[PDB]
Amino acid sequence: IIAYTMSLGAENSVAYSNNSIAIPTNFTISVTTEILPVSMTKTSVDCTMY
Amino acid sequence: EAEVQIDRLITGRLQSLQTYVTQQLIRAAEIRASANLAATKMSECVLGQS
Amino acid sequence: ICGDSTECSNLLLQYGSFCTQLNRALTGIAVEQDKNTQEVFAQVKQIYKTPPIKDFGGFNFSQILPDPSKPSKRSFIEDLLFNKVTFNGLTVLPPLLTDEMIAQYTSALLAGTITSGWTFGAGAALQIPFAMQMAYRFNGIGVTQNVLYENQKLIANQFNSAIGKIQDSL
Amino acid sequence: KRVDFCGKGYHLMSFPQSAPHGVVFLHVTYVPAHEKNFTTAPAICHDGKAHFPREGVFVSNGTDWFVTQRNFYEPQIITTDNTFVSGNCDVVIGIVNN
Amino acid sequence: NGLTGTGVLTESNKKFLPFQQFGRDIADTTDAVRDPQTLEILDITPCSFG
Ligand SMILES: *[C@@H]1O[C@H](CO)[C@@H](O[C@@H]2O[C@H](CO)[C@@H](O)[C@H](O)[C@H]2NC(C)=O)[C@H](O)[C@H]1NC(C)=O
Ligand SMILES: *[C@@H]1O[C@H](CO)[C@@H](O[C@@H]2O[C@H](CO)[C@@H](O)[C@H](O)[C@H]2NC(C)=O)[C@H](O)[C@H]1NC(C)=O
Ligand SMILES: *[C@@H]1O[C@H](CO)[C@@H](O[C@@H]2O[C@H](CO)[C@@H](O)[C@H](O)[C@H]2NC(C)=O)[C@H](O)[C@H]1NC(C)=O
Ligand SMILES: *[C@@H]1O[C@H](CO)[C@@H](O[C@@H]2O[C@H](CO)[C@@H](O)[C@H](O)[C@H]2NC(C)=O)[C@H](O)[C@H]1NC(C)=O
Ligand SMILES: *[C@@H]1O[C@H](CO)[C@@H](O[C@@H]2O[C@H](CO)[C@@H](O)[C@H](O)[C@H]2NC(C)=O)[C@H](O)[C@H]1NC(C)=O
Ligand SMILES: *[C@@H]1O[C@H](CO)[C@@H](O[C@@H]2O[C@H](CO)[C@@H](O)[C@H](O)[C@H]2NC(C)=O)[C@H](O)[C@H]1NC(C)=O
Ligand SMILES: *[C@@H]1O[C@H](CO)[C@@H](O)[C@H](O)[C@H]1NC(C)=O
C-alpha cells in the first residue's frame, strides 16, 4: 500500500497563434449509458400491531 | 436514583442531538440542490454559448 | 452524551442502536459534500496552459489569469474574494480537495475556453484566434460578423472598462 | 441543443430501456477526430473591397486558399456565391490579398 | 478543591484579579483554575481523541 498525492490529470500546452487553426477530418460515433432511479418500494405500517 | 437523574440527562441530550441531525439533513439537501444548479450552469454557459 | 462515564455508557447501551444511524447520517452528508465539489469542478480531463505570449486581439485578461508570483497561484479577483469573506466530542473533517487544486481546475477551464473556444467541451481542443471566436459568438446571437471586425477596438476597450469597473466594485 | 445535457459531444438521439426501479438512457453522440493544422485569415481583400464568408472559414495549405465548413474539412474554391462584401479593405485587422 | 475533572495542566499567562477563583471562556467550559495552596493561574486542556 502506497500513499501519494492526487494527480489532477494530464498536462498539455495548446498551440495558440493569431493566424492558425485546427480542423477535424474524420469522425466517430459513440454510445453512452445513463442510469436514473425513479421509484422505491411502497410500505405500510400499523401502530397497534407494531 | 442517580440513575434516574442520568436518565433525564440522557433523554434531553439525545432529543437535542436528534433535532440537530434533522436540521443538518434539511440544510444538506438544500445545498445539494444549489450545487446541482451550479454544475448545470457551469456546463451550459462556460463550455458553450447558451 | 456521557463524557467518559461508565454508568452513563451502561445506561445508554439499553436504548437500542440509535447512535449508528446518527453517525451514518453525518457520514452520508460528508460524502455528499465531497461528491458535490468533485462533480461541480472536475469538468475536464487534462490541464491546459496559456501560451507565454498573450496577444488576444486587444482583449486584456491579466486580471483573471493566475499570477505565478503569488504562492497561492490565484488571480487578483480570487484574492479579493478570499479576503472579503471571513471540543466536547465534535470534530471537523478537512475537504478532500485543497484550494490549490480548485484554483488549478479553474485556470485550466479558463485557458481552454480562452484558446480553443467551445471545442474542448466535446472532444480534443482545437486552436482558434480569439477575434474570430467572438465573430462566431456574434453570429450565434443573431448579428453578422461584419460588426465585430469593424468595431474590434471599441469592443475591446469597453470590455476592459467593464472588467475594471467590476474589479473596483468588488 | 443544450451542451452536455445528455452525452458528451454533439447529441444525435437517445433510446430508453427499463430497469427494476428506474430508467437507462443510451445516448448517441458525434465526436470529431484526426485534426489538421491550417493557416487562417478573417477576410479577403479584392478590388479594394472586403469579402467575408457566408458560412465557413478561410484556410490554406500554403497557397490557393479555400473556404470550408467548420466541423469538417471540405475545401472549396472561393466564389462570389459563398461570400459577401461589406466595406473596403482598410480597417480589418488581418486582411489578406487574394 | 472538590471540583473534579480530567485533562492536561499547563502554566497559563491569563491575568486574573485577586477575587476570582476559576475562569472560563464560553458554554460553561472551565479553562483555568487557581490552586488553593500556591495560587497559580493553571490551564485545562482536554486530552486528545479522534
Ligand atoms: C500544429 O503546429 C504546432 C506548431 O509547430 C505543432 O507543434 C506543437 O506545438 C505545441 C505548442 O508549441 C506543442 O505543445 C506540441 O508538442 C507540438 N507538437 C509536436 C512537437 O509534435 C503541432 O504538432 C501541429 N499539430 C497539431 C495537431 O497541433
Ligand atoms: C475515418 O475513420 C475510420 C475508422 O477510424 C477509418 O476506417 C478505417 O480505415 C482503416 C484503414 O483502411 C481500416 O484498417 C479500418 O478497418 C477502418 N475502420 C472501419 C470501422 O471501417 C476511415 O478510413 C477514416 N477516414 C478518413 C478519411 O480518415
Ligand atoms: C491589462 O490590465 C492590467 C491592469 O492591472 C495592466 O497592468 C497595469 O499596467 C499599467 C501600465 O503599464 C501599470 O502602470 C500598472 O502598474 C499595471 N498593473 C498591474 C497590477 O500590473 C496591463 O498592462 C494590461 N495589459 C496590457 C497589455 O496593457
Ligand atoms: C494545396 O492543395 C491544392 C489542392 O489539392 C494543391 O494544388 C494541386 O496540387 C497538385 C499536386 O501538385 C497538382 O497536381 C494540382 O494540379 C494542383 N491543383 C491546382 C493547382 O489547382 C496544392 O499543391 C497544395 N499545396 C500544398 C503546399 O500542399
Ligand atoms: C500575429 O502576430 C504576429 C506577431 O506579433 C504579427 O507579426 C507582426 O506584424 C507586424 C505588422 O506587419 C510587424 O510590424 C511585426 O514585425 C510582426 N512581428 C513579428 C515578430 O514578425 C502579425 O501581424 C499578427 N497577425 C495578425 C494580428 O493578424
Ligand atoms: C494588397 O494589394 C494592394 C493593391 O495592389 C496593395 O496596396 C498597394 O501597396 C503598395 C505597397 O505597400 C503601395 O505602394 C500602393 O500605394 C498600394 N496601393 C493602394 C491602392 O493602396 C497592398 O499593399 C497589398 N497588400 C499586401 C499585404 O501586400
Ligand atoms: C501552605 O503550606 C505550604 C507548606 O508550609 C506553603 O509552602 C504554602 O505557601 C502554604 N500556602 C498558603 C496559601 O498558605
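In chain C, numbers come from Swiss-Prot; the residues present are 742-827, 855-938, in order.
Going by what the header records, the deposited coordinates were determined by electron microscopy, 3.0 Å.
For all residues, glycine too, the Cβ spot is worked out from N, Cα and C.
The Cβ of C:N764 (variant position) lies under 8 Å from no Cβ of any same-chain residue at least six residues away in sequence. Swiss-Prot lists C:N764 to K among its natural variants, and the accompanying note reads: In strain: Omicron/BA.1, Omicron/BA.2, Omicron/BA.2.12.1, Omicron/BA.2.75, Omicron/BA.4, Omicron/BA.5, Omicron/BQ.1.1, Omicron/XBB.1.5, Omicron/EG.5.1.
Annotation of the natural variant C:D796 to H in Swiss-Prot: In strain: B.1.1.318; the original residue is retained in the structure shown. Counted within 10 Å of its Cβ, the other Cβ atoms near C:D796 (variant position) come to 12, all protein chains included.
Annotation of the natural variant C:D796 to Y in Swiss-Prot: In strain: 19B/501Y, Omicron/BA.1, Omicron/BA.2, Omicron/BA.2.12.1, Omicron/BA.2.75, Omicron/BA.4, Omicron/BA.5, Omicron/BQ.1.1, Omicron/XBB.1.5, Omicron/EG.5.1; the original residue is retained in the structure shown.
Quoted from Swiss-Prot, the note on natural variant C:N856 to K is: In strain: Omicron/BA.1. In the three-state DSSP scheme, C:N856 (variant position) falls into the coil class.
Swiss-Prot documents C:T859 to N as a naturally occurring variant and attaches the note In strain: Lambda/C.37. Same-chain residues at least 6 positions away in sequence with a Cβ under 8 Å from that of C:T859 (variant position) are not found in this chain.
Under the DSSP three-state reduction, C:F888 (variant position) is assigned to helix. One natural variant catalogued in Swiss-Prot, C:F888 to L, is accompanied by this note: In strain: Eta/B.1.525.
Taking the Cα atom of each, C:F888 (variant position) and C:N856 (variant position) are about 50 angstrom apart.
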